[PDB]
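Student: Got a structure for you, questions after.
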Amino acid sequence: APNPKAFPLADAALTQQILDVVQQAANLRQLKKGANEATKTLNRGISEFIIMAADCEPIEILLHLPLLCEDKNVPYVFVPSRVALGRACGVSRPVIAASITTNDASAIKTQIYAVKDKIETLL
Amino acid sequence: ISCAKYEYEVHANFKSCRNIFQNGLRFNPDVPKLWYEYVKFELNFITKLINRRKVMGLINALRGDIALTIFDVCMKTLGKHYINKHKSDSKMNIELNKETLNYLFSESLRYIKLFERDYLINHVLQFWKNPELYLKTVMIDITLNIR
Amino acid sequence: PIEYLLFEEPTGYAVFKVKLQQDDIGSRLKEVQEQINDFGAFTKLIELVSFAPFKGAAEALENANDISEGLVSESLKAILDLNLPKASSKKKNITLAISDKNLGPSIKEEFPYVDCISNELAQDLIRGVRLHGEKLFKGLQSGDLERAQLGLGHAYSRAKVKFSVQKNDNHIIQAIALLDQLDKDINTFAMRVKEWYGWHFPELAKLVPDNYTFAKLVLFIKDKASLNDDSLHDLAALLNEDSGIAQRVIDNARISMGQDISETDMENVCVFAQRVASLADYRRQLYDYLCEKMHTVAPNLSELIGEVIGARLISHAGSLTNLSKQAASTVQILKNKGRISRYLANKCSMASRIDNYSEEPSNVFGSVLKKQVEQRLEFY
Amino acid sequence: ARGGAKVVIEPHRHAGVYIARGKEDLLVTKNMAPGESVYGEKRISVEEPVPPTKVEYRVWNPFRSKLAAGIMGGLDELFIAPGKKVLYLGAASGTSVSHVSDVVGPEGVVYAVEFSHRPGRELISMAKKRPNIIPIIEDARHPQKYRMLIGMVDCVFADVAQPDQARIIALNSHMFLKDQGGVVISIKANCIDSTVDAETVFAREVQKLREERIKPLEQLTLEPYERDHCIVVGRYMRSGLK
Amino acid sequence: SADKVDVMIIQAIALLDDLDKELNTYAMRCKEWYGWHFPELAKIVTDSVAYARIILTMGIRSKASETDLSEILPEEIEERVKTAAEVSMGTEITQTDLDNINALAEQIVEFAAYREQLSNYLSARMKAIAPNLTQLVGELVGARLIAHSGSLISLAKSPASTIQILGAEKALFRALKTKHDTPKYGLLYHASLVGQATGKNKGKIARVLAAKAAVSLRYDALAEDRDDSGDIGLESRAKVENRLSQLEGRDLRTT
RNA sequence: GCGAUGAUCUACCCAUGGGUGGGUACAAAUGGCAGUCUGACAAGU
């Protein structure tokens, strides 16, 4: 009857595009890794969009994030594996939530804006 | 009540009084006074029809059933409305249920006091069954057999 | 041709009858908009013909939700069926004015001789009605529209958001505040009665320190003289005779040099001691209720740390909502000891997350986190 | 600034709001329900003389609000006042609707409107503590859907992010806003149109307002606080825009 | 005699002040809970004892609309509460919470009854210890003067102008060291005679009442065969009443 | 048999005891600030 708590969840093609921009941002130092760093970037206001894993045990520990996202008008996605998120994030350990921050002199600007456009139409 | 009473008492158009009462109950299905008055008007109409039959045959249970169906729908809508007025948990809902049943059956006792009288009380207690109120009911049974 | 219009209010429905159709081509003109504004002209444009209020707040909620969905409720059906003349359904249908294009078709499917208009001219009439408000009703409508607005709005919004009874935690906040103030005042009043009777019996005042037992002792011992061996066994039924305190106080009472007091003083001291004892009983009741409500509202956090400390965290963050909103180091803001406290802050923050955003939380994940912190403590 | 400093409160030009002078000056609104900060801001407290009481004032953060940014940049006219009715479209939470409610005070009212339900729950809790607010958790493009809750509001404020901002303002203001009534819009250029520039967006939206019969009185850009944002104050005319 | 215990007087007045303060704060907290459920009762009835008795009477808006509250409230306020209960904006409670709120309201009622009992006890204590000062200035003001000065003997040893000034010591010593005008009332402002005078007569009656109070105090603290019927206080009240009525009959303006 | 579900870092003596020292919330002090105004007229006819 209701939605699942994870929703909106991403299709596989959008997931590939998301993880590509995640890896290039982690290469160019734009990516904050972890739920605490993501919440801190949401408070400081520096984030561009949020990726969240939709299978961590349990789901509420990062489900605290969409409330801040809705109150500050940030888009967020839910990808289906924290294992793949940690791998494409470049950590030796699964990450459940990541925050792509904003920058203006960034080499990946239109890549971030393309995927963020896809997310904003996903919502 | 006053327009229905004028219509049935001076001009005596029972169909008009019927439509008036149905409209009034469509607007206010919450008022036991108006329900009471509809039942009283139906009873008076039935006794007038019976006495007219008597004088006709003198010169030369459908009724209780319609009054009692009016009583049945009275009890249904009064229970619904006393619930919906102040619609919670298990104990709160159960206590409210006891209070509603107490109020409804006190009103039915008033209907008894308004009151084929034996058949009428019989079907009322039949609908009733279908603690202290149960004792008062079986007391009503014994006094009915006395009557 | 806008013969009747229907206006819906938080206290029920109303049906107005149009006396004059304002003209339709000059509707963007300054003169016609100012005739909407002036009450000297809206009286000429609109007269009220009927008004039926709602019956209770629950039916007002249900009927407002039904207007919001756009269907025809039973009371709406009743008022329209009373007011509208049954003309023919092919030639000269009657014309109702309605604020909602979506409400229109349900009215038509119910009554087949009514045509529902929502044009800019009908919006103009309805805007004038809503503007002049309470003055149009000639005195009928009781109940104040502002209070009705606020109540119906809160109720309808709560129904649409699907609010709860468990996730309420202001009971927890106010209970821990009352626990703090009760403890402070019980200590104050217990010291007050302790001095006010040690003036009569300082040996006992020095002997027994515990406040509730002292209050019971002053409740039993009226004077230091009328105390026999049966009363000695009565204190043995009270606190303890195997410790010998009853024997000590009976010797000090038999040898006492305390100043004897008047009977009204003794009676008032007994009343004060009774009041303090009842306050201590209420404090124990409040403590147990707080433990129950913490196990119901925040079982993970209470499993990880404790009932009273969890209530301290909730009341200091402001609410469980804010406590789970916050990061995992500001809850610490609210060597090995410092590192283990930081670890505990991380884990209590996570427990706060799951405990708030689940709908009915679970001590299994509470105990999982607690066992993890304990295994880390064994690691240290 | 710190936890013990002493300041002098002073009435601003707009009624309802105040300035707290010190070594640095702070915009301030009088706290309605005293003793609880909503979004964790610091708050001033005076004591006033029956035994005296402790009155409380609350700081207004313009790096969070988009109306205190307009106040601080300096708006000649703001149609919110100590006694009015304000319709707040896009009311995410207390972080701005509580300050607006403290400005309109206990006499006036404020109808807060939000769509999504988690800010709805925040709004419900804050509105329970604050009586001037009535909350609506419904989509703001449907005044017909919530017509039974609002009557003839006196000003509208808009913090809507959606790209149909001018049409949704026009709908709500034709339905509920009074004649010659203040309209206050906060335009976000990036949300409305990302490809073309912010000034083009601003001229385009002021054109849409003037088409929907709101006469714009002024336009501020609020630059040191947000980027690419604007505040348009207009007046709803309905009769002779010229 | 067993009853002449000014230590019991000063303990009683300290207990009275603390009891008032704590009853006030507990009443505020009870208003907070039942305003979380019933957010209009706090602005309808500010009488905290009435709030507690209403909570003891009903525990939900339906019982508020059904039961009768005549002995607690007048009828217009009662029906106003009934309409507010018909449309209340707050949520509803659970049963253990209603139990705890009911217990808190019982605590408030018990503390109010205890405060009244203790005030009557202290009044009888003053009529037993210093009955002439009681006949003059009143039990509350007599207990406050004794509590300020420590013992009855020290209060009798002090002169009359000190007994006038006794309360306003802050303004007194500030004005003395600053070379301003000294305060004139002191703690005697709340006695009934100073409550009946008007302005400059309030100053003059404070002076005369302070002189007569010092007379009564020196009698009662130093009496060997004390009548305990207060005839000295009765005659001092007679002289003060006559002085005040004559000073009110004296007019300033022209006729 | 580690880690984003968060690794690392945030005064003096006596070889993990006691003795010096500073700082924050609460209580007690008959400890300190801290000393109890003026003194012959006034009102009516």
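Heads up, chain D uses Swiss-Prot numbers, so what you see runs 80-128, 134-326.
Header says: electron microscopy, 3.8 Å.
Cβ coordinates come from backbone N, Cα and C, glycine included.
According to Swiss-Prot, the protein has these features:
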type: MUTAGEN; residues: D:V87 to D; note: In nop1.3; thermosensitive allele showing a decrease in histone-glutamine N-methyltransferase activity upon shift to restrictive temperature; when associated with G-103; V-175 and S-219
type: MUTAGEN; residues: D:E103 to G; note: In nop1.3; thermosensitive allele showing a decrease in histone-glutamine N-methyltransferase activity upon shift to restrictive temperature; when associated with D-87; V-175 and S-219
type: MUTAGEN; residues: D:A175 to V; note: In nop1.3; thermosensitive allele showing a decrease in histone-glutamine N-methyltransferase activity upon shift to restrictive temperature; when associated with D-87; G-103 and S-219
type: MUTAGEN; residues: D:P219 to S; note: In nop1.3; thermosensitive allele showing a decrease in histone-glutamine N-methyltransferase activity upon shift to restrictive temperature; when associated with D-87; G-103 and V-175
Student: Of all the mutagenesis positions given, D:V87, D:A175, which residue's CB has the most CB neighbours within 10 A?
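Tutor: The residue with the densest Cβ neighbourhood is D:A175.
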Student: Nearest to D:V87 (mutagenesis position) by Cα distance: which of the mutagenesis positions D:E103, D:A175, D:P219 is it?
Tutor: D:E103
Student: Return the residues near D:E103 (mutagenesis position) by Cβ distance under 8 Å, restricted to its own chain and a separation of at least 6 in sequence.
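Tutor: Residues satisfying the criterion: D:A80.
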Student: Which ones, out of the mutagenesis positions D:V87, D:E103, D:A175, D:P219, lie near enough to chain C that their C-beta is under 8 angstroms from one of its C-beta atoms?
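Tutor: Cβ contacts with C, in sequence order: D:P219.
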Student: Might you list, by sequence position, any residue in that chain lying six or more from D:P219 (mutagenesis position) with a Cβ less than 8 Å away from its Cβ?
Tutor: D:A175, D:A196, D:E198, D:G204, D:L207, D:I208, D:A211
Student: What does DSSP assign D:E103 (mutagenesis position), in three states?
Tutor: coil
Student: Going by DSSP, is D:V87 (mutagenesis position) sitting in a helix, a strand, or coil?
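Tutor: The three-state answer is strand.
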Student: In terms of DSSP three-state secondary structure, what is the assignment for D:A175 (mutagenesis position)?
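Tutor: It is coil.
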Student: Three states by DSSP: which one describes D:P219 (mutagenesis position)?
Tutor: strand
